[PDB]
Amino acid sequence: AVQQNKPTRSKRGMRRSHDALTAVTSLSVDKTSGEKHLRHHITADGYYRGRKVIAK
Amino acid sequence: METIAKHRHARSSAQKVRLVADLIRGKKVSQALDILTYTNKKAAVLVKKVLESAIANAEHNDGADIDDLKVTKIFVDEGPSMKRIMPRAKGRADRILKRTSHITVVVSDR
Amino acid sequence: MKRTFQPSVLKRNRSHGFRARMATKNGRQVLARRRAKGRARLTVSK
Amino acid sequence: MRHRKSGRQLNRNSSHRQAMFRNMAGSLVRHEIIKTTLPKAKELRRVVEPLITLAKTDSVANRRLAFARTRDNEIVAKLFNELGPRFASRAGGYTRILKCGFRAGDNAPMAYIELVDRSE
RNA sequence: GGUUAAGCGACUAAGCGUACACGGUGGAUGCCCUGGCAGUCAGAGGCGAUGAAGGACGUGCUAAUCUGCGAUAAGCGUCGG
RNA sequence: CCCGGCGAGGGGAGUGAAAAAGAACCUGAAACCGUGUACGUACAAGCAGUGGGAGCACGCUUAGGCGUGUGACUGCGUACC
RNA sequence: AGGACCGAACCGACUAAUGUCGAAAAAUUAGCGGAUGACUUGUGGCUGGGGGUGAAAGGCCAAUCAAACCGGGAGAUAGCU
RNA sequence: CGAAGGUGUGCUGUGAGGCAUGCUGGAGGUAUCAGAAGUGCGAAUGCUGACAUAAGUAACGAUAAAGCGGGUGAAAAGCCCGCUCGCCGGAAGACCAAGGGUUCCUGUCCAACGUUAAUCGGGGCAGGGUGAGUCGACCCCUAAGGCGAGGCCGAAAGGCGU
RNA sequence: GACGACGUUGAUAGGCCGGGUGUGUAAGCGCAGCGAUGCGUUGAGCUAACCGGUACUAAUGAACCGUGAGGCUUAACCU
């Protein structure tokens, strides 16, 4: 539970070698509405494969 | 022509804003707005509210061009601390320091 | 737990009050040192 | 170790779990759409689809059966009285799940459950 | 010029190291004074029942606190500058 | 004036000798923290330096080669009080 | 009638758990001992450091007690780090 | 037409150091030779201020419990309403004394506080509200008990007491 | 985190019809009983994850990283 001899800022870096946020670059474009949602999701205006699905 | 926008004293820590403002290093703006609109975090609330304020400083003060407009440098740097006192058990306290951070967004056409 | 300061103003007044501490000569020196050490609140007042 | 089990626990005791899925399924058919998280959306489906299954072949006894499982006759009033000819032909599924997005409250995978036949 | 094999063989860098350029936090150094200590020189060497030292509560154009003052309350009269 | 939540914060403009003097305000070191460029680095172990040293990268002279950065690999080497 | 029995309140702390950088500088869940007495609680007083008080443990005297705490002797003294 | 200080740089001395100079800096510095000391720091589990590390780990404070729709709004698991669900009920209900002293309420705001966000709050800004011949005290009467005119007693204070 | 099965050229999941399984004579009517209840309907009814099928819903066109015949020298075979 304790540290006896403080690790350098070197090894503090290499522990942070894998924290990097996964990119969500894979956007989609609508079939018959042309707008952009996230893939397998709905827009801000209720479109999903060219349908007013939620009408909100 | 070059322009810079800064949010000073953003109420978080440096590694919390370093992680999403690592992806938008070396990007164009419209792919950066689209990688920050759908990153599910709090720093993506922070700097995406400021990264759009940087392009405002282009279209208004510097180069109105936004289509082919790059982001050159972005580096979140530390700020002050709100050193409150946290109570730990058995009578002893604990000097908490609520962290605070500064972010620059630098926008130009290299 | 039953912590030590279970307070009052009736215990407090007749012990550490003005006329209590400015009764005897050994009390009076405290009122004549809190003066000279320049304290605002002399002993207890509301 | 879960190997070939089913019915996710959703981090509540069984008594709490069953009583929520009542008052979501009561809430589901009254407003016809709900926003929930992804698993509750994914597992309100496995609970509600019995109801409109056991309400096409209308009987006297199945009224209490959708009252022993519901204890809400106003929801039972919408069943058997509109839902009958609404679902004669759908041999099977009645829910088109929609993946909406992300809860700005606490980063949940939000979603949308509906009955299929929608015109309002 | 092409072909099989044999030997040898960089640029890759998730991060990390070092030097420079860049700030970031930080508030040390130099500089500054109506702050304070030690004394020289005279003067005083007391205030107090024709109500003290030290306080409470009020007073203005005012919300507050400090200074002053006290139902005549940031002030009255009086003789001067 | 633009952007923002008619927030915070910030970029221009104007004052001013200067806003890398802006109310957290003269000067602003070090620890610590990042940005960029250059080099080394994923078969090598060990007080992390020193002696030697290829290549690469640069300021240059004067084109013969020094200076600075890094430093593969190698010889020794078990911190201070 | 009972310093009588059973058992809540109230009280006390027996056993185990958990906790023991605690939710707490002595607790929480499961039980346990009593429960009209030599009991329990509230409020207002009295006693005082070689002194109080004690169904006596050197226990208690503001989480500290084989002599409390504050200031003053006093910058004690230290052949000792 | 640039003092100290800071920050690099080329030179220089056997070392402690010195001298010249680029940038930053914006008003003070001090030769030669001598005089006096709060005169040179790595340690003392030294003091003080600041910043690392463990670590983005642990934990979020009782294992009474949520779920949905609507609205306000820039953004809503937590705020306001409605609809059910679940928990307390010799209490986790409602009044009072103690003790706290605006903590109650409307408008408004989210920097900070609330172990999170927050339009909400016992948070900040502003205003408002507490109305008694009978309720409690003050007031008339004593207990335990404290002072204590004369007095007794004691180096002095002061102790006991009518 | 990996490995595996599918993504409308679809049985990968949920639903659904049936079967299987488990519990036992559902409810509601009528009869017998002043009544509790017993009988008939009725080995009915209800049935988690099990097995066999059915696309009813959910598993989209893309977008994306990954490229553009693969260095030096010698030998042995192509001419």
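Header entry for method reads electron microscopy, 3.9 Å.
Placed from the backbone N, Cα and C atoms, the Cβ positions cover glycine too.
So that you can see what the record holds, here are the features copied from Swiss-Prot:
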VARIANT   B:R8 to C  In strain: SK1048; decreases translational rate, tRNA binding and subunit association at 44 degrees Celsius; does not alter 23S rRNA or uL4 interactions; not erythromycin resistant
BINDING   B:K90  L-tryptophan binding site
MUTAGEN   B:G91 to A, D or S  Abolishes translation elongation arrest of SecM
MUTAGEN   B:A93 to S, T or V  Abolishes translation elongation arrest of SecM
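B:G91 (mutagenesis position) counts 6 other C-beta atoms within 10 Å of its own C-beta, drawing on all protein chains shown. Applying an 8 A CB threshold to same-chain residues 6+ apart, the list for B:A93 (mutagenesis position) reads B:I85, B:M86, B:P87. A C-beta separation below 8 Å, combined with a sequence spacing of at least six in one chain, links B:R8 (variant position) to B:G79, B:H102. Taking the Cβ of B:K90 (L-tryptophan binding site) as reference, no residue of its chain lies under 8 Å away while being at least six apart in sequence.
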